[PDB]
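Engineer: Below is the structure I would like to discuss, written out as structure tokens.
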Amino acid sequence: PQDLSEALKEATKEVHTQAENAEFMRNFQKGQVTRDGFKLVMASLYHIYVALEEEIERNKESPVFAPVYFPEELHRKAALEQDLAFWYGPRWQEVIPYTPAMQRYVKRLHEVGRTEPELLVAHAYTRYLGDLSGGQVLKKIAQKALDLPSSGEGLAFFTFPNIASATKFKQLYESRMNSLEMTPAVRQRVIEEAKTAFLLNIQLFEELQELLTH
Ligand code: HEM
């Protein structure tokens, strides 16, 4: 494939379907999701985005990332902080779980962000773009199966307020990725890192499913 974005999308088709097939994600799609299962996914997201956005801020000016740096449009941490306060309460920071599978994901993120900056774009792509184009469908489901009250909170994560049009921003971000110059070596590694990203989510889904079936 010519474009890195077109290359990524095609190289991760397999793992993505694999992601959709995961037991946890299947039940989620089959409208089957519990408050406890949803809390774990939000807790996970908070840990993942904290680490990811921590590393993006460290490589904000680097030529290997600057092109896809859109902090106001994409930051999710603040939104998740708001959400976890609703799901876990005022003391959420003390009680939210931080599991081994979440730590594995968080660890690879810090590693790439500290010793392989040129691969960070692979994680920002997988997370941000994935949650943006598939966000609505994923939220639509959850909010029905959750039948939560109407306190006006708990799902801020699924809404990117600083993005007027998801499609127009998607194409813009892709454009910026395709503008990134890299050796075929690096490019191949970025492609790999994206596949790796999907595997870190899949094993995470496996673990969460395990924790909820005792
Ligand atoms: C379990 C089922 C999931 C559903 C139902 C779902 C749904 C969606 C939808 C509706 C799209 C739109 C098609 C497109 O953008 O090309 C999409 C794209 C994508 N998803 Fe998923 N997704 C799931 C899980 C995940 C996971 C675990 C990740 C990884 C964090 C992920 C990463 C992506 C990426 C990166 C794209 C955009 C690729 C591109 O077009 O360049 N998705 N997803």
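Chain A uses Swiss-Prot numbers throughout; the residues present, in order, are 10-223.
A Cβ is built for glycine as well, from the same backbone N, Cα and C atoms used for every other residue.
Reproduced below are the annotations present in Swiss-Prot:
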MUTAGEN   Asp140 to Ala, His, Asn, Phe or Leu  Inactive as a heme oxygenase but active as a peroxidase
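So that I understand the layout, could you describe where these features sit and how close they are to other parts?
Structural biologist: When other Cβ atoms within 10 Å of the Cβ of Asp140 (mutagenesis position) are tallied across all protein chains shown, the result is 18. The secondary structure of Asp140 (mutagenesis position), as reduced to three states from DSSP, is helical.
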